[PDB]
Amino acid sequence: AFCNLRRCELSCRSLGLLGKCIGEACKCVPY
């Protein structure tokens, strides 16, 4: 897969959110 999900999710965990991939990049979500 073309997206670093774990590296995103642990970054979002600083902000208190979850990380989710979207095609070719990753974004944080509070859900």
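When the header is checked for method, it gives solution NMR.
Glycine is treated like the rest: Cβ placed from N, Cα and C.
The Cβ of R6 (mutagenesis position) has no same-chain neighbour under 8 Å that is 6 or more residues away in sequence. In the three-state DSSP scheme, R6 (mutagenesis position) falls into the helix class. Quoted from Swiss-Prot, the note on mutagenesis experiment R6 to A is: Small decrease in cytotoxicity towards Jurkat cells. In r-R6A-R7A; 1.74-fold decrease in cytotoxicity towards Jurkat cells; when associated with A-7.
The C-beta environment of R7 (mutagenesis position), restricted to residues of the same chain at least 6 apart in sequence and closer than 8 Å, consists of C26. What Swiss-Prot says about the mutagenesis result for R7 to A is this: In r-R6A-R7A; 1.74-fold decrease in cytotoxicity towards Jurkat cells; when associated with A-6. In GS-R7A; 2-fold decrease in cytotoxicity towards Jurkat cells; when associated with 1-G--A-1.
According to DSSP, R13 (mutagenesis position) sits within a helical segment. Record note (Swiss-Prot), mutagenesis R13 to A: 1.45-fold decrease in cell death of Jurkat cells. The unchanged residue is displayed.
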Same chain, 6+ residues apart, C-beta under 8 Å of the C-beta of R13 (mutagenesis position), given in sequence order
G19
